[PDB]
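> For reference, the structure I am asking about is given below.
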Amino acid sequence: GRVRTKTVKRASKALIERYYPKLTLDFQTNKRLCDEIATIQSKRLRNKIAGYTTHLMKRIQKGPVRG
Amino acid sequence: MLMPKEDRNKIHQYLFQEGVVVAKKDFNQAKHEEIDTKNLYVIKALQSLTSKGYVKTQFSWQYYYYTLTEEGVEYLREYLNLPXXXXXXXXXXXXX
Amino acid sequence: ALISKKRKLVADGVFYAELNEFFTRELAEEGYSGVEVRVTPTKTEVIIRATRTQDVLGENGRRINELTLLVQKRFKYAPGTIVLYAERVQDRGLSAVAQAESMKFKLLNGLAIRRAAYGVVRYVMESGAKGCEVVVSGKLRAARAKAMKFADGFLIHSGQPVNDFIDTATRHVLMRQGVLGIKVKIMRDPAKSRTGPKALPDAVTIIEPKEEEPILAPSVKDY
Amino acid sequence: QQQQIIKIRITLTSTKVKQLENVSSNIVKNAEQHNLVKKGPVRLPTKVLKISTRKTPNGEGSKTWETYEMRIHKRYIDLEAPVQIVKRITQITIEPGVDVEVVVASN
RNA sequence: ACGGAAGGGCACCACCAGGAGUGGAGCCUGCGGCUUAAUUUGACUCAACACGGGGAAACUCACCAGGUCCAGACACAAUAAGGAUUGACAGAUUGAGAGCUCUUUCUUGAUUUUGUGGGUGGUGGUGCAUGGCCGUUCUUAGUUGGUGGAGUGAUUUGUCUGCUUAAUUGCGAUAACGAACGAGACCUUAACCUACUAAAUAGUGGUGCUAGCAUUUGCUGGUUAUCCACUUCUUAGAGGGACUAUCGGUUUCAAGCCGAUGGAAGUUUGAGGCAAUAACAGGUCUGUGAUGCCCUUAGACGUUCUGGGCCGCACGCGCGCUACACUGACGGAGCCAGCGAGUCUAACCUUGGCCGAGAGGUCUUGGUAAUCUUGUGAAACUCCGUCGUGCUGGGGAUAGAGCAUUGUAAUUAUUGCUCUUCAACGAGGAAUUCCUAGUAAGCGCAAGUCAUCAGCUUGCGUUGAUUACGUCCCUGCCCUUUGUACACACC
């Protein structure tokens, strides 16, 4: 069950919302960005958020998404 | 309890002096640390002293912790025929 | 001595347990709240944390003497190999044990269960605590047993932050009728913490950007 | 004029890894604060003391076993050092909970 | 809240497909039944019965036959310094070298005695008076509040038809919008780190040194200091790493799931720890000096001592252990783990050398431990033979005799050893438990218990399949819809 939790998708939401002059479609740069931008008390969590904000990122780059 | 007044002397002297007693819940122990009597003698003499409100009694982990009280000092005084303002652990010892 | 450090550490632990026990029993009327044992050169330092150190000291240092003599005599220590200090606990309303013994001593004064509990939780909140809940189990004035939860604020119950934030005390108030169980819970503010993880593994805070004024063709600046 | 080259092995041992490592690296760096000869903090395999119990006070119920574990951590550091600097390294670097022991040893 | 009402789901404590079995056999072991001076007791569907850490020779111990002691605080009163009161040699006696009792008569010195009141102790009662703890619902996903909408209202909406996940997990529809508890996060561990810090308690390379075979240069060992060097293996600190990634199928191009690639690892990475609100007259006063009340308290239901008993056997049931053999027994030989654990005011873990068929003994030793036992040279297992389907050399119950060890004590045989005795059991009725990958099952250790006693247990590693990768047929459980005259809620 790889269904990302609510705080994850909510966080990815806020990120892509207020930091599109940054990020890309690469998990690495997104993750490192995530560290130099948000205080995520966990590596695993931050990487969850980064991977998902990455999927949302690559999915806005073909046609926008709700929220 | 039934004990010779000699061991009563050992006990009451020891308490009036050291101001504090300790004794494990273990009868049949022949003899006690510091005091020269059968452990029982101490425990029961202390039940006596503690019921008439002269000492304070506590337990925890199989050990009778005996505090002394102020009327207890009055009565250790009375029982050891020594003047008012005698001894007890009411002195600053060395400098500790 | 000449022990296996397994048994040394274990024995150290059991020593602590018996210690906190004895102090708890002996210093209830003084709002005792825990100890720590310190192995140093020359002496070994037991440090008390009651709320009433002016009385724990005793008549010009007579009672702390009684207790030091006690511990000494019991655990077999040479007169000076052990010393007991008694320094007050900062914010008595953040260590569970203190509030536990508190409400207990409230109900030994016959105050309304609701009144005592609600006043306890109110105090705990007012002492800048993230949350607090006091469960009261047992039989009381009635016949069949009952229980009462009293929560206020924020607490979590699951995971590692259990060990990190919340304090859980369980004190058995004994009355003429039967007995009651005073369970006390205090969630202390993560933001403070001083030492250790200062925010919940949940809390992911995003920082807010700033307006930028682009336009106006490039140019450069020579220093 | 005291001061003579003694071989030493100070062993730290405790259950709180943060303070143990604290006093460990503090010791190694405060002893290397002055070019002293040494074999730095050697880590002994972490000891795990287990206790396997029944959760129940009595007998009834599913057979739920609860497992407890406490952890011993032992470091040992070797220093080649005189007499003063040793009493100096023993007086300070004291930690409430960390068991420190200072052995001469050379045969 | 409940239903012998309707519709969906969930699940190896459910099916399916198979696996290994259990149920039949001997024995071990618990429960019942009986027996008994006593055969102490709680627990009886899942959620009682290899459970109370319950492997009882004494003790434990609660039971039975018996003998002691008070360890009955304290207050009042009473007795009494012409003596209130304790002890005892011997004997009578008694299981007993108990002055328990008595014979006789020394001693002791206000410690006690008697009496009342009051205490105290109690594995005595009440878990249906309670604390606490635990088990079960639950191998579950539920609880709540702010602004707002509907209602006089208690309340409702949020918190929902669908879809998707292990998840009130998401997506999505949408009078709701955004949230907190719980799930998730987190923790802990097993997986990766020729990247960092290092280590005669870990280990490698080189060399001093030396043995063997080669002798051409070698190959194979020794040398807890002969130095030098390294940190890949080992150890543990700090960091890295995965976020179901990349590509691509399928689906309201949504959550997601499916496949190939890559990767230490892509079933919540594998396995655990914690874990909401609420419920039960679940269990536990036989863990507690946690406790209310009741009962007992000197011919004790207090404790202690001797002896016995929980093991008593026509039979019912449960967890099991060893088997019926030829993918085997026997016998030589090959030989590899991982989790542990160990002695101070002591005899714990024991290498080595001899004595012995064996069990064991005896003399030394290392080790408070990564340093010694120990590389725990474990067992299954692999290899060479013997036996050859014959209740056989499979099987080892039953039983006689002899040596040893634990322990004050081994008879009703604690355990271990050798000789002989050579049962039932020829794959097992209806029935029924567990299980989806290093899993099942086979194999053995360590640890708990422990003086001596594992056929139990908690972990650990060793060899390593078959069959799903689904469903709602049996079962159990959730969810709505529905009824209700229940609400201490179908007991």
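Swiss-Prot numbering applies to chain C: residues 3-225, in that order.
This deposition comes from X-ray crystallography, 3.3 Å.
Each residue, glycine too, has its Cβ placed from N, Cα and C.
Below are the features listed in Swiss-Prot for this protein:
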- C:21-92: domain 'KH type-2' (DOMAIN)
- C:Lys108 to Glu: Impaired ability to rescue stalled ribosomes (MUTAGEN)
- C:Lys212 to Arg: Abolishes ubiquitination by HEL2 (MUTAGEN)
> How does the domain 'KH type-2' (C:21-92) divide up by DSSP, counting helix, then strand, then coil residues?
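Going by DSSP assignments, the domain 'KH type-2' (C:21-92) contains 31 helix, 15 strand, 26 coil.
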> For C:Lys108 (mutagenesis position), just give me the three-state DSSP call.
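It is helical.
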> Which number gives the other C-beta atoms within 10 angstroms of the C-beta of C:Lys212 (mutagenesis position), all protein chains shown included?
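There are 4 such Cβ atoms around C:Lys212 (mutagenesis position).
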> Measure from the Cβ of C:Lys108 (mutagenesis position) and count the other Cβ atoms within 10 Å, all protein chains considered.
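A 10 Å sphere around the Cβ of C:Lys108 (mutagenesis position) contains 19 other Cβ atoms.
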> Between C:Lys212 (mutagenesis position) and C:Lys108 (mutagenesis position), what C-alpha distance do you get in Å?
55
